[PDB]
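Working notes, beginning with the structure itself.
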There are 2 protein chains.
Amino acid sequence: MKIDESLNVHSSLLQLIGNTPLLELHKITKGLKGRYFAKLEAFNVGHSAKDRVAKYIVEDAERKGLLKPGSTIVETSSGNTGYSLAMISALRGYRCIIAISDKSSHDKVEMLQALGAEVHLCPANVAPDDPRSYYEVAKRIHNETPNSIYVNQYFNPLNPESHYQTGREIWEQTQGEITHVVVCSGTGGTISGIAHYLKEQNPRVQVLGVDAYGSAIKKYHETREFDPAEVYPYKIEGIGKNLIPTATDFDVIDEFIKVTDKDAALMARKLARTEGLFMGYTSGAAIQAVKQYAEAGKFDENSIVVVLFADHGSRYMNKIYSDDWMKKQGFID
Amino acid sequence: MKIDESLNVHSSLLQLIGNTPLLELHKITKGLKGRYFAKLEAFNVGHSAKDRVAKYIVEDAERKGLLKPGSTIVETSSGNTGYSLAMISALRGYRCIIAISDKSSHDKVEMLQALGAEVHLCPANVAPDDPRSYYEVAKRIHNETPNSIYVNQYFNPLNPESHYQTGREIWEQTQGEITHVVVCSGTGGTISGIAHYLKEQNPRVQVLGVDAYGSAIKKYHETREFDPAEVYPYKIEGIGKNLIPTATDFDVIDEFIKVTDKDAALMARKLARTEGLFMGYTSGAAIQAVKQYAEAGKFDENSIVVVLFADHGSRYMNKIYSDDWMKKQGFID
């Protein structure tokens, strides 16, 4: 017997990454102009878009001889990148060490540990250069650990490179008809890699980012200056940042918009109840951003709008899908 | 622009059900004879094999005129079937009412509510005919509710019928070479529908079921008598039963084997750490059963063994992937 990929038969979990569904939306986008499609990155085996980053960077390190059974992968992550790296590390027999901040719910920490990762919990509300931060904890661990790599997704050019293929998929799945893409920006690797592919096929495609309140990204996109007044703690994970990642290519992004923690959380809940799509916090942010962009007039009857849904609702049971947590934030009565 | 299914472009979430991956395993099955493949039903949009049941029964009811926007779908479920029905009910605008027993962790209840389902929590340790049970609570709600259906998966012949296609996939994905299939049996719909397709193509295919300690299924399979001594509370959800479902076709199942709550939980954890496959409690049971069947001599160097992995690890964060819960059961020190 042999292994056929159109029979959906696979020799490695790594082949269950990429080529995710594009699904047309009709209900959550009711009464907007144009057609709307969701790129469902939760269908990756690791349940987020970060599977592509982890695969691409691990395979690159393997090709460079830097990883063998027993080697160590170190990374700073709020959850998804660490999960994908720990998933691959479990398969390959790598030691995986993740620095995570306590902004993330304990659910994500226990997922990482189920995959066999060593987790270092770090205080969230410290400066990036504070030696207690999850950025600096991971750099130390890397320096102290021989036969280790530091993925460093915020400053690793392989990150947006891995999402060139995401853009290729979006381009082919819309048959070259896409006019706008809406993508939340964390490291910025997803939006930038997508933008690189799409702008090369058609520079008129509008690349629209989503930012959080409390993040420096939008202001930097408009002024190219890091404004500390823009930075303060917020509750959405995986969107926005308290520093400027070089993984973000600000020159290919046409516009940024901010969405509140509250509206993103309510929109994630509304998406689940309306479309049956049980998606993560940033998917709620992304759909809310589509609503805000639409009210600002970005789309017309000829628009072909793709919105990236980065991860799955099952990782947010102690946040936006917990009525107690929502009440405690004041997002619901 | 048009919608192409090999571009993975879809007009409805319902098309993201079925045609799941078959993945060859090399590490968890190290040193067993033959080749081993996992059928990954967690890749359904609803993250379990029950997506197929829900789709098939809803579409059948729609074809029969029994469901329109505002109609009500009632079901008895421990989690997965209710999730899939609530997911579809959210999309279609049906009211979804689920009777669930408090054997299920509160995680599953909150997932159901995120999809907009009305949940009735029921005491677990009551007889099936006790009016407090989740079987009888759902039948009452159905009788009290006009424009409602009662899915009744334990006694609904559409249940194993929906898994005829699962068997067809397994048959094509192994190119007709499968010699054994290992499937946990709850309602029995999955194993029976799979067995119906496979035995019709090749009656020599061995259909091997997995049962829990505390369930009547294995004894009934061997004696065709319901033995109450076989029934007592246990911790694995979605395998075994305290009654005899007619959804189980005992005549196509070659053998049953029991796995302990402890070994299934440890094997789920070992599967995650070894293969990076983060799967549910019954996947741990299924892999443990493969180990037990292998030690009993069921497989040789020419065996082509498919093991069904029914759902995803992310639904078991408060059980087998919680070190506290495992310590409390005595499964780990």
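Method reported for this entry: X-ray crystallography, 2.1 Å.
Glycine is treated like the rest: Cβ placed from N, Cα and C.
Copied over from Swiss-Prot:
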BINDING   A:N80, A:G186, A:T187, A:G188, A:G189, A:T190, A:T282  pyridoxal 5'-phosphate binding site
MUTAGEN   A:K241 to M or Y  Loss of activity
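A 10 Å cutoff on Cβ-Cβ distances gives A:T282 (pyridoxal 5'-phosphate binding site) a total of 32 other Cβ atoms nearby, all chains included. Close to the recorded pyridoxal 5'-phosphate site, the chain also has A:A49, A:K50, A:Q153, A:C184, A:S185, A:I191, A:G238, A:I239, A:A247, A:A310: residues not among A:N80, A:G186, A:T187, A:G188, A:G189, A:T190, A:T282 whose Cβ is within 8 Å of the site's Cβ mean position.
A sphere of 10 angstroms centred on the C-beta of A:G189 (pyridoxal 5'-phosphate binding site) encloses 30 other C-beta atoms. According to DSSP, A:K241 (mutagenesis position) sits in a coil region rather than a helix or strand. When Cβ atoms from all protein chains are considered, those within 10 Å of A:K241 (mutagenesis position) total 23, not counting its own. The Cβ of A:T187 (pyridoxal 5'-phosphate binding site) has 23 neighbouring Cβ atoms from other residues within 10 Å, across all protein chains displayed. If you take the Cα of A:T282 (pyridoxal 5'-phosphate binding site) and the Cα of A:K241 (mutagenesis position), they are about 14 angstrom apart, rounded to a whole number. The C-beta environment of A:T190 (pyridoxal 5'-phosphate binding site), restricted to residues of the same chain at least 6 apart in sequence and closer than 8 Å, consists of A:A49, A:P160, A:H163, A:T166, A:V183, A:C184, A:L308, A:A310.
Among the binding-site residues listed here, namely A:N80, A:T187, A:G188, A:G189, A:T187 has its C-alpha nearest to that of A:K241 (mutagenesis position). Residue annotation for pyridoxal 5'-phosphate gives A:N80, A:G186, A:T187, A:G188, A:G189, A:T190, A:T282. The furthest Cα pair among them is separated by 15 Å. Just so you know, the Cβ of A:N80 (pyridoxal 5'-phosphate binding site) picks up 30 other Cβ atoms within 10 Å once every protein chain is counted.
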